[PDB]
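Below you'll find the structure, written out as structure tokens, and then a few comments.
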Amino acid sequence: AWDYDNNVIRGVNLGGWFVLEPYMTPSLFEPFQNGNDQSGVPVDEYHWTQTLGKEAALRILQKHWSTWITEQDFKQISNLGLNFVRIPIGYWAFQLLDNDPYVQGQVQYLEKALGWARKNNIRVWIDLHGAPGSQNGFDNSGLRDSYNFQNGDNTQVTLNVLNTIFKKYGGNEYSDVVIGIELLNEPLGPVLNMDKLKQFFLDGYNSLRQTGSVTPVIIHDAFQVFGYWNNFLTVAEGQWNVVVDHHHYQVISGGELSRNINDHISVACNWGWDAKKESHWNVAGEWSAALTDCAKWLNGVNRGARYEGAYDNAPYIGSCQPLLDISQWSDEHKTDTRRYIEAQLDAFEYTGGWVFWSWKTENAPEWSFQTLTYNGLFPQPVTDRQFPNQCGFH
């Protein structure tokens, strides 16, 4: 239902929908603040649902699920010339561990979204964004500061959840809409056993194909160097319809944040050159317009911004307050943002395409496709260039 050789993905993530992320929907977390004291704010969905209990969690989440993304969003996405969405979902939508605080119900809306996608000629990846015990310790896995995916029976539970996803969404019923199942979002390579992670990817690959599914398998790069995956799941070995998902940001360290705009652009262009050398189909499954980490709680609940020297011993670069509202941005910051967006688009269109993180946020403009588009910073149509040919690809 997609030609990965000839077509280019132009998509957005539907983030914050089925996995809560505080920086994306701060209104769900802010009621737990005690004045300026954030010490009692739950840091992730795990603790949010635990603190509320099953009844309050389900009431609040049903309202969230039913309003955050609707059919009208899918219409707008198509109208903007996008052809694709990536849908993050956590393991808990399908299976709970004993004593898990999570609530269920997300699958109902997942299936509505697949229909809305069909109706609007939009293709989809389903992405297992959170595994039991956490594969990365990020709040976007469900469970912050824990790295237990490879401990105990957590890997086997994850495979069982994937098998459910394979039987439901990897078959004939959705073969016109689903163009990939992503086995696991952002496993944190440096802290994991890479041999065991490869075995997990292979087991998921084989399990899906054994169901009779021809659906592409999407593997996240696990924060490895470009080309690391060139020799894994290869046509030589009879393994086929495999896509590598690279995520690209320049806001996670002080070194990245202190780069001037020209050096930001050079790094973006190089993402394109280097992805082109790889032997698998590859798609930039996450990226954004952010040149700062100023969005409230981007680094986590009760953590500040490296950009203003408020976290992790980072030096002060600039004040975040002026950058929280896009109406307050200087002309220079707007121009830098537009340049950066265009450079990334050119780099990512040089291989399989791109998937912006994310469609919408409550009030974080660097991270909202909608906000950037309405303010003229994201090209519309997406092929428009005010800064043509920054990278010089051929």
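By Swiss-Prot numbering, chain A shows 45-438, in order.
Just so you know, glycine gets a Cβ as well, placed from its N, Cα and C.
Taken from Swiss-Prot, the feature active site, proton donor covers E230. For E230 (active site, proton donor), the Cβ neighbour count at a 10 Å cut-off comes to 21, with all displayed protein chains included.
Annotated active site, nucleophile per Swiss-Prot: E330, in sequence order, evidence recorded as experimental evidence. Spatially close to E330 (mutagenesis position) yet at least six residues away along the chain are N57, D289, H291, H292, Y293, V399, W401, judged by Cβ distances under 8 angstroms.
Annotation comment: Swiss-Prot describes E65, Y67, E230, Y293, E300 as substrate binding site. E230 (active site, proton donor) falls within neither a helix nor a strand when secondary structure is assigned with DSSP, and so counts as coil.
Around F182 (mutagenesis position), a 10 Å sphere centred on its CB holds 20 further CB atoms from the protein chains shown. The note that Swiss-Prot attaches to the published mutagenesis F182 to A is: Decreases catalytic activity. Impairs catalytic activity; when associated with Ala-296.
According to DSSP, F267 (mutagenesis position) is assigned to coil rather than to any helix or strand. Proximity of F267 (mutagenesis position) to non-local residues of its own chain (separation of 6 or more, Cβ distance below 8 Å) is seen for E230, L232, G233, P234, given in sequence order. Here the residue is the original one, but Swiss-Prot notes a mutagenesis experiment at this spot, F267 to A: Decreases catalytic activity. Impairs catalytic activity; when associated with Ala-296 or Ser-330.
For the mutagenesis result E330 to Q, the note given in Swiss-Prot is Impairs catalytic activity. Classification of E330 (mutagenesis position) by DSSP places it within a strand.
One entry in Swiss-Prot concerns the mutagenesis experiment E330 to S. Its note says: Impairs catalytic activity; when associated with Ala-267.
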- Item | Cβ neighbour count within 10 Å of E65 (substrate binding site) | 25
- Please report how many Å separate the Cα atom of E300 (substrate binding site) from that of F182 (mutagenesis position), as a whole number. 19
- Query: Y67, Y293: which of these binding-site residues has the sparsest Cβ neighbourhood within 10 Å?
  - Reply: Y293
